[PDB]
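As structure tokens, the structure follows; a few thoughts come after it.
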There are 2 protein chains.
Amino acid sequence: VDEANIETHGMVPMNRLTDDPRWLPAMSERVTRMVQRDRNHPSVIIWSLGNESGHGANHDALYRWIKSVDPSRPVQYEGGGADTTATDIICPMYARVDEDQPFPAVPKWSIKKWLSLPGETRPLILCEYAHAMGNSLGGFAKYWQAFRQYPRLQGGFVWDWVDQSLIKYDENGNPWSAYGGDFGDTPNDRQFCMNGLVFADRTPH
Amino acid sequence: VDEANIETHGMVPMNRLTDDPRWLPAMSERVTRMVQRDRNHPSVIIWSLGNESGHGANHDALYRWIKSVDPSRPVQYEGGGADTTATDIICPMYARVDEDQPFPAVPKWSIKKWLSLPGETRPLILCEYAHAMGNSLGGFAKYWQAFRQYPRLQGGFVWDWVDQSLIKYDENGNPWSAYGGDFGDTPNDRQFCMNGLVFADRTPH
């Protein structure tokens, strides 16, 4: 799944830029250059419009642009609540199997519910699920139970492959794994950089 | 829900008569006379084509006839596997909440699965569910949990209201409740006549 380099996650609201005409040139270049570059790979199955940037008109536009230019692949976008008109696939992040999380504005349904909501005909693939933050993946089996049982639950992507930790050294010259804040970077989000299935040295959790 | 007086349950296969042109006159009269009779009631919400008679061409025809003549109500039919083209409502019998029962030919999906099957857009209402045979209704809460959670699960009908037992008398002139076989009727299906929420005397289980 090949994602455009666009994430405006820290904006308030998230789509402050992606629903703003003036940034559409910037965004368009990011998307269009990506597509032109990777157009010919066979491994690339799905185009993604980016990540967590809310849902704005610029997404709708760029969705359509890709569909126009490369009709051979499907386009995915989770921002806006997984199921806006700028996605071919219902694609949500950390939606639970049997539990609805009715957030104001952008409710996050259970994946089983989501499929059946009046009008939903698309496939559902979990953009991000199962948050592997250290000692985790509890209940992982539930997802795979569901994936096998339901036809339109077509899998998903575990978050994520490898811990984003950095090596620092102690006074003896020994190396150790550093997380947010350990370089004097402040504010930071501490251990949240490490959510891998494998360690940074590619040994496995 | 007003049902036409048609059930060919004991046929082999069940639709032996209902897919046979020559019985279409008989069937049509049953349906059409019913509709003409009860057309004007406000309590009548749904027309039903009958019960457990498989799925044959005669159902398709009669479905259409009703739709033509009384477009103000919806038409329901469970035979054939709850979701044939002769029904406006996915309407199944004893489909379990979270358990698929993949029967040859006419699989009976879990109701949660059923809603989401590629192409299903209709509402789902359980023709018959929760079989109240004596000391029963175990797990009833699961249905109502589901009904409240999913938008297209719109309830169902419990099977059933009152025990079909008959009074017989002993040598002292005392009355007692009789079930299949107690009148010398053989073969019979014994206690299966009693599946009520209330007793035949309308006291409650």
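In order, the residues displayed for chain B correspond to 411-615 in Swiss-Prot numbering, which applies throughout.
How was it done? The header gives electron microscopy, 2.2 Å.
Just so it is clear, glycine is given a Cβ too, placed from its N, Cα and C backbone atoms.
DSSP assigns B:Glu462 (mutagenesis position) to coil, not to a helix or a strand. For B:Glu462 (mutagenesis position), the same-chain residues lying six or more positions away in sequence with a CB closer than 8 A to its CB are B:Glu417, B:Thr418, B:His419, B:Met424, B:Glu488, B:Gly489. The active site, proton donor annotation in Swiss-Prot covers B:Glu462.
Per Swiss-Prot, the feature active site, nucleophile maps to B:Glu538; the stated evidence is experimental evidence. Listed in sequence order, B:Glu488, B:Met503, B:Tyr504, B:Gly566, B:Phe567, B:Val568, B:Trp569, B:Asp570 are the same-chain residues at least 6 apart in sequence whose CB falls under 8 Å from the CB of B:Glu538 (mutagenesis position).
The Mg(2+) 1 binding site annotation in Swiss-Prot covers B:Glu417, B:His419, B:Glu462, and the record cites experimental evidence as its basis. Cβ neighbour count for B:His419 (Mg(2+) 1 binding site) (all protein chains, 10 Å cutoff from its Cβ): 10. DSSP classifies B:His419 (Mg(2+) 1 binding site) as coil under the three-state reduction.
Its Cβ taken as reference, B:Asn598 (Mg(2+) 2 binding site) is surrounded by 13 other Cβ atoms within 10 Å in the chains shown. Swiss-Prot lists B:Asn598 with the feature Mg(2+) 2 binding site.
The annotation that Swiss-Prot gives for the mutagenesis experiment B:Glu462 to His reads: Slowly inactivates galactosidase activity by reducing the binding of magnesium. It increases binding specificity.
The note that Swiss-Prot attaches to the published mutagenesis B:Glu538 to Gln is: 10000-fold decrease in the beta-galactosidase activity.
Spatially close to B:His541 (mutagenesis position) yet at least six residues away along the chain are B:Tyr504, B:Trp569, B:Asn605, judged by Cβ distances under 8 angstroms. Annotation of the mutagenesis experiment B:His541 to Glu, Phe or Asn in Swiss-Prot: Poorly reactive with galactosyl substrates. Less stable to heat than wild-type.
On its own chain, B:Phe602 (mutagenesis position) has B:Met543, B:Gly590 as residues at least 6 apart in sequence with a Cβ closer than 8 Å to its own Cβ. For the mutagenesis result B:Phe602 to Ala, the note given in Swiss-Prot is Decreases the stability of the loop 794-804.
B:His541 (mutagenesis position) carries a strand DSSP state (E or B). Within 8 A of the CB centroid of the Mg(2+) 1 site residues B:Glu417, B:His419, B:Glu462, the other residues of that chain are B:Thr418, B:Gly420, B:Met424, B:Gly460, B:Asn461, B:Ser463, B:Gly489.
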